[PDB]
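Enquirer: Can you read through this structure? Questions will come right after.
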Number of protein chains: 2
Amino acid sequence: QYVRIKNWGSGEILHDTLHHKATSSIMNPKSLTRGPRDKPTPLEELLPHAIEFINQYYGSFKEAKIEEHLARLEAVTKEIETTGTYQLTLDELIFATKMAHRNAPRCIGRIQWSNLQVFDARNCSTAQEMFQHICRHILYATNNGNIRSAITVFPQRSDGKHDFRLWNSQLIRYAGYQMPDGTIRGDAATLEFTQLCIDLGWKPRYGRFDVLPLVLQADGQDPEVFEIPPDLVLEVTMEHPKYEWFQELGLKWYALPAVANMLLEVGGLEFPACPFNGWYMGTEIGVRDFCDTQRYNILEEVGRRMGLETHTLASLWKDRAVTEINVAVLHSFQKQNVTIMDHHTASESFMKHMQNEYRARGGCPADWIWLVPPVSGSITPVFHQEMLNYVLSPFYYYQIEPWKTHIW
Amino acid sequence: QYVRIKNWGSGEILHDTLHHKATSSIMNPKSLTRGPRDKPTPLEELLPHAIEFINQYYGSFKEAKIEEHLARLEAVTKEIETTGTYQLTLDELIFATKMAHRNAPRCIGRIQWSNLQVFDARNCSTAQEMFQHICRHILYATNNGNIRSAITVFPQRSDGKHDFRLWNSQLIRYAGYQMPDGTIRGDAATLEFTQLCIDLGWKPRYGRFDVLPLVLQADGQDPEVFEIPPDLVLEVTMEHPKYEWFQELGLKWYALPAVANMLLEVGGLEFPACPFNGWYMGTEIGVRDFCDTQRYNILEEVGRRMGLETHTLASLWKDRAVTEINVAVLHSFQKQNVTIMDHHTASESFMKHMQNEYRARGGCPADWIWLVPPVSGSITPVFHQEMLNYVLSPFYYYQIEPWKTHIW
Ligand code: HEM
Ligand code: HEM
Ligand SMILES: C[C@H](O)[C@H](O)[C@H]1CNc2nc(N)[nH]c(=O)c2N1
Ligand SMILES: C[C@H](O)[C@H](O)[C@H]1CNc2nc(N)[nH]c(=O)c2N1
Ligand SMILES: [N+]
Ligand SMILES: [N+]
């Protein structure tokens, strides 16, 4: 029938009908999602996929180890024949995690795809044991502000009813509540989820930079709530380098961008819990987290303190404020020795990458909509670059929100 | 086989191969192009299409005129049966031109789709007669700076060998030459075409704001060259409202954005010559025409005059200059009483439109990549709006460059 369409600012959804009369930019397309299941992967699908992967892994060395490649193929088949899926070698998980990042069409930082730290936590079985690993991860990646790229891989899905997974969008992340004023405090984005932590007994601190708790589900079991040891969450306080009134704003952001809720797919296997992290590109904080109507929405407050024509849209005052907010974020990171890269530098880098990729392996999955920064479009190189967006393997899939499917 | 991919900044093209290994943002997709032909449209295709159109035209009144609708269907069939295509009534051309604009997924100004002036020049037969119409058009739309939206429709394609069409990208448009300095003067974009006007005896004035000649092809015949009466081309000189040194830059742009080279498709008919115009949205000039590496590339010159860290990319100096260049353009239009709308105002408007459209007829073809402005992305509403991009009818198609196919 029709097609549901979302505006993510207003939250308004519309149903398209006109398209049916057609001839001859969705955030979460089904195509980009790998959902739950109730039964192990069938063997007839699993095997071909595993073989494909093992042939990629071996076809990716400089000087081919044929015998080990033939052996591994044999051992993998026997394991599948014998157990009903198969485990990756560590020296295969590491490749899996790097190629999949390499294959994420929506990621600008892929120049760095080779430098990834991999934490093998496939032996995990309890919540407390997940939450320990998560803590280790955070501390490694954070490095006292010198951000290291890392990923923590938990036990692969088996039957689908013993799934490990984080209910958090990203590891470290601020809360948001629907205060009485008609207003909303903290991070509007996490409004719905904040409530859920409340439903599981998390004490609401009611502020605007409250780090939310990890909500961990292990081996299919109901999710237990863990608070993050505030010693690990490193934050950057926001000061402008001119407008001394900019600290009066009382702004800060967490330093670690660690996406928590995506699924890894490799050789037919699926890991619905594999949190990863790079570092921040300024605009992420300065433009989206700070300036989105859906988010912290500082744009008017900052403009007002600039003596700007705030009620005349043509004044271009948003263009002026946004830019200073970025300047602030950037400046606050460098000050405080927190790793960061500005979107301009980021765009030139990605470009080098892309060039590299095509000479390397003739292509680069790439989603224009996502790879162009939310300010300065035309001004970065990636805007003028035509690109194709395709899904390869291994790959990092979105997933249906855990509370929409989990049975407590 | 592979897939040619263009970067429009560098002009570099790459061939994608990786996509073949796929599982389960192009400027000129074939899908968006209607090309030449050597034979009249076959009747078996033409008729259904005509009927569809006539039923739309009649199904678009408030209070239905069934008898005239049944009559028109009859008269149209007889005409096709009898001549081998059919002519639209004027009160159908007007609807054709408005719906097609209404249906252009890449256009932000569609809120105004109803207000269009239509010049019926289907009776045209000579070049000189096209060039007269073009001149009338320019003068009407320009209105001494109070821009009126207009379109001039020429004779429909028949057999494909008597095509009317303009060889110009847009009516009024600056030239560009490959000067000896290793550099390039005027409008780099029109580098290839400028040469072609030279090949047809146009005297190169060698400047950086030289209006190019109309290159007109009528009834399939070789294109004759006409110079535009400088009295008709209204221009805006660029001054900033602070930086008095901004006029020292010696900048100006033409006031009329009139796209000249697209084809109208309606009820199976095709008009490969139907120039149209709205007015400018500032960023068009301030960001793309002025700041594209491929274009006039002022960004460094403007930054330097701002005492900006021009060799430190992270300085964010591009964000600062671009914004002032826009301020300048906007300010220069309002001064000089030239119609213009800023991209922020434009985005809020389009949004209203889109809302209107869905309540109206449940949909709105819409290409995100194009509808989001080249600066301030996140900051405009259209960024957060998920949208579907579909081709309806009537519709404005791109066309293969005339000199790639015409036989002299
Ligand atoms: C130099 C390090 C990195 C940089 C600068 C970087 C930058 C970014 C940015 C700016 C986004 C968009 C943010 C958003 O709108 O949500 C993104 C998304 C993404 N990145 Fe990277 N990233 C880095 C490391 C990584 C790593 C290590 C991985 C995986 C191993 C990765 C995979 C992804 C994926 C799957 C997305 C999509 C997120 C989503 O769909 O919401 N990136 N990256
Ligand atoms: C309020 C009046 C208008 C405004 C503000 C407006 C704005 C714009 C802008 C900013 C673009 C993109 C410019 C570019 O990147 O080349 C565009 C493209 C386009 N517009 Fe409009 N426009 C207006 C009137 C019209 C009219 C009257 C028509 C047709 C009757 C139209 C149809 C189109 C089409 C077909 C394109 C695609 C051009 C291309 O693909 O290169 N627009 N418009
Ligand atoms: C509707 C639309 O697709 C949506 O706002 C997209 C635009 N491009 C994006 N690009 C990135 N990096 N991150 C995003 O959240 C978005 N949001
Ligand atoms: C490669 C890419 O599609 C190209 O630069 C597009 C981006 N979006 C655009 N949007 C508009 N309005 N005009 C354009 O020329 C473009 N260029
Ligand atoms: N990130
Ligand atoms: N335009």
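Residues 77-100, 112-495, in that order, are what chain A shows, numbered as in Swiss-Prot.
Method of determination (from the header): X-ray crystallography, 2.8 Å.
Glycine too: its Cβ is placed from the backbone N, Cα and C atoms.
Pulled the feature table from Swiss-Prot, pasting it below:
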BINDING   A:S112, A:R375, A:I456, A:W457, A:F470  (6R)-L-erythro-5,6,7,8-tetrahydrobiopterin binding site
BINDING   A:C194, A:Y485  heme b binding site
VARIANT   A:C211 to R  In strain: NOD/LtJ
BINDING   A:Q257, A:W366, A:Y367, A:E371  L-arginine binding site
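Map the listed features onto the structure and describe their local environment.
Expert: According to DSSP, A:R375 ((6R)-L-erythro-5,6,7,8-tetrahydrobiopterin binding site) sits within a helical segment. A C-beta separation below 8 Å, combined with a sequence spacing of at least six in one chain, links A:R375 ((6R)-L-erythro-5,6,7,8-tetrahydrobiopterin binding site) to A:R382, A:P461.
DSSP assigns A:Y485 (heme b binding site) to a strand segment in the three-state reduction. Around the Cβ of A:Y485 (heme b binding site), the same chain contributes A:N115, A:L119, A:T120, A:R121, A:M349, A:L350, each under 8 angstroms and 6 or more positions distant in sequence.
Cβ environment of A:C211 (variant position): A:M217, A:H220, A:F241, A:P242, A:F251, A:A305 lie under 8 Å away, each six or more residues apart in the same chain.
For A:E371 (L-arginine binding site), the number of other Cβ atoms no farther than 10 Å from its own Cβ, over all displayed protein chains, is 18.
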Enquirer: I need the least crowded one of these binding-site residues (A:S112, A:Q257), counting other C-beta atoms within 10 angstroms of each C-beta.
Expert: A:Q257
Enquirer: Near A:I456 ((6R)-L-erythro-5,6,7,8-tetrahydrobiopterin binding site), which residues of its chain come within a Cβ-Cβ distance under 8 Å, counting only those 6 or more away in sequence?
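Expert: In sequence order, A:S112 meet the Cβ cut-off.
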Enquirer: Rounded to whole angstrom, what's the largest C-alpha distance between any two of A:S112, A:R375, A:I456, A:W457, A:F470, listed as binding (6R)-L-erythro-5,6,7,8-tetrahydrobiopterin?
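Expert: Across A:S112, A:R375, A:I456, A:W457, A:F470, the widest Cα separation comes out at 19 Å.
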Enquirer: Highest Cβ count within 10 Å among the binding-site residues A:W366, A:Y367, A:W457: which residue is it?
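Expert: Buried the deepest by this measure is A:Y367.
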Enquirer: Just jot down the residues in the same chain as A:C194 (heme b binding site), at least 6 apart in sequence, with C-beta under 8 A of its C-beta; none if empty.
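Expert: Sequence-distant Cβ neighbours: A:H188, A:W457, A:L458.
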Enquirer: Measuring Cα to Cα, tell me the gap between A:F470 ((6R)-L-erythro-5,6,7,8-tetrahydrobiopterin binding site) and A:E371 (L-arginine binding site) in whole angstrom.
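Expert: About 17 Å separate the Cα atoms of these two residues.
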Enquirer: Of A:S112, A:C194, A:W366, A:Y367, A:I456, A:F470, which binding-site residues come close to ligand 3, meaning Cβ under 6 Å from one of its atoms?
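Expert: Within range of ligand 3: A:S112, A:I456.
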Enquirer: Across the record's L-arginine-binding residues A:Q257, A:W366, A:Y367, A:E371, the largest CA-CA distance in angstrom?
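Expert: The widest Cα-Cα gap among those binding residues is 14 Å.
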Enquirer: Which binding-site residues from the list A:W366, A:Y367, A:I456, A:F470 come close to ligand 4, meaning a Cβ under 6 Å from one of its atoms?
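Expert: With ligand 4 as the reference and 6 Å as the Cβ limit, the list reads A:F470.
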